[PDB]
Structures are given as C-alpha cells and as structure tokens.
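Enquirer: The following block contains the structure, expressed as structure tokens.
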Amino acid sequence: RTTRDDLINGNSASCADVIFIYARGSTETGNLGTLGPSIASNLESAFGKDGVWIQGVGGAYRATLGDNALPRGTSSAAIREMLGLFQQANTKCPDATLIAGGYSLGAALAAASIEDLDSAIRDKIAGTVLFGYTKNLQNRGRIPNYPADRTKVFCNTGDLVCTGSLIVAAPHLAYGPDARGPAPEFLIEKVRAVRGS
C-alpha cells in the first residue's frame, strides 16, 4: 500500500529481475503516495511478486511543498537520498533492469537524480515515467542525459506545473487513470524490450 521498501528489505541472494524506485509528490504519505500503489500492483501482475522489487524514496525525502521552489525543484538531501537507492540497487542486484517514476516534486527529484547518476547505472534504467513534471517546460520534456525514447511524461492540459509554474490547479491531481493503465504499460514494455535478468 503506501510504503514499500522491497530493495532495502530484499535478500541479495534472491534478487528480483526488475527493481522500480518511485518518488512521491508533495505532502503524500508513506513513500509511494497516491499513484505509486496502482503502478506497483500492475507491475506485480506482469512479473510476479518475486520478479519485481518496488522501492519508494523515503528517508531524507520529506516531500515538503516548499522545496519545489529550490533550484532543481527539490532539496539536495532528497537527490542524495534517491541517488543512494539507485546505488544500493546496482550493488545488491547488478543484473536487474531498473525502472523509475515520480510525481510532482518526485518527478523533479527523479529527473535530478538521473541527471547526476553514474552513467553505468543510469543506462540500466530501461524506462522512466513522470507525472505532472514541474520541470517540463524548463527541461523541454526531457530528463537531462537520458534518452527521449526511455522517458514518458504525463502532463495534463491545465496542469500549470507542466507549463513553467508552481500553482497547483485541479488537473495536477488527476493522474489516477494514467498511473492505472498507460504508465505501467510503458514500463512493462521498456523492460520487455531489453528483458529482466
């Protein structure tokens, strides 16, 4: 449900094939928030409970509304926190394909992490999905240093955070359908395109 720590809790001797690291939006609970469980259930259907570890970014990521105003749209302490989960993934389970996602502040956190990540771990992320990406206009729909074909951005018409603002309007809260169909679909498809472990 809203907290999943499958990578922290997982046994290295029994590595899943796919690890999803997800960062939640502002003020959301647990470490998955309102969209993370939906995507998680569908990935579990595609690969089985033991084929996929779902890991949310917790620890120092507080998902404080105010940090959207910071230079990268998130605190440096949250970037260090997600960066460390990508590095735990790569060390615990080197053969696993990674996938990532984020909503609102977590889409800006997912883009800032991936931009700073070591290239050999970044290249292991077969697909990333961003919902209501606060840096969409600034970054022209891309995550820096990361292929356009592996990125999918869900930005609703009228979601002001997609169009250079930080005003939260109603379309910003309307990504439940996407998290239920299109986004797991894109992720399962990018993972099957390269394969698993």
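Per Swiss-Prot, chain A residues shown: 33-229, in order.
Quick check of the header: X-ray crystallography, 2.1 Å.
Even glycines carry a Cβ here, placed using N, Cα and C.
Feature table excerpt (Swiss-Prot):
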| type | residues | note |
| --- | --- | --- |
| ACT_SITE | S136 | active site, nucleophile |
| ACT_SITE | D191 | active site |
| ACT_SITE | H204 | active site, proton donor/acceptor |
| MUTAGEN | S58 to A | Severely decreases activity on p-nitrophenyl butyrate |
| MUTAGEN | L97 to A | Increases activity on p-nitrophenyl butyrate |
| MUTAGEN | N100 to A | Increases activity on poly(ethylene terephthalate) (PET) and decreases activity on polyamide 6,6 |
| MUTAGEN | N100 to A, L, D or W | Severely decreases activity on p-nitrophenyl butyrate |
| MUTAGEN | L198 to A | Increases activity on p-nitrophenyl butyrate, poly(ethylene terephthalate) (PET) and polyamide 6,6 |
| MUTAGEN | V200 to A | Increases activity on p-nitrophenyl butyrate and poly(ethylene terephthalate) (PET) |
| MUTAGEN | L205 to A | Increases activity on p-nitrophenyl butyrate and decreases activity on poly(ethylene terephthalate) (PET) |
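Can you tell me where each of these features sits in the structure?
Expert: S136 (active site, nucleophile) is surrounded by 31 other CB atoms, counting those within 10 A of its CB over all protein chains shown.
For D191 (active site), other Cβ atoms within 10 Å of its Cβ number 25.
The secondary structure of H204 (active site, proton donor/acceptor), as reduced to three states from DSSP, is helical.
Same-chain residues at least 6 positions away in sequence with a Cβ under 8 Å from that of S58 (mutagenesis position) are, in sequence order, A95, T96, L97, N100, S136, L137.
Taking all protein chains in view, 14 other C-beta atoms sit within 10 angstroms of the C-beta of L97 (mutagenesis position). Classification of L97 (mutagenesis position) by DSSP places it within a helix.
Using a 10 Å Cβ-Cβ cutoff, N100 (mutagenesis position) registers 19 neighbours.
If you draw a 10 Å sphere around the CB of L198 (mutagenesis position), it holds 12 other CB atoms from the protein chains shown.
In this view, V200 (mutagenesis position) is surrounded by 17 other Cβ atoms within 10 Å of its Cβ, with every protein chain counted.
Summarising the environment of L205 (mutagenesis position), the number of other Cβ atoms within 10 Å of its Cβ, over all protein chains shown, is 14.
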Enquirer: Compile a sequence-ordered list of residues in the same chain as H204 (active site, proton donor/acceptor), six or more apart from it, whose Cβ lies below 8 A from its Cβ; state 'none' when nothing qualifies.
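Expert: Residues satisfying the criterion: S136, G164, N188, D191, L192, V193.
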Enquirer: Provide, as an integer number of angstrom, the distance between the C-alpha atoms of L198 (mutagenesis position) and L205 (mutagenesis position).
Expert: 13
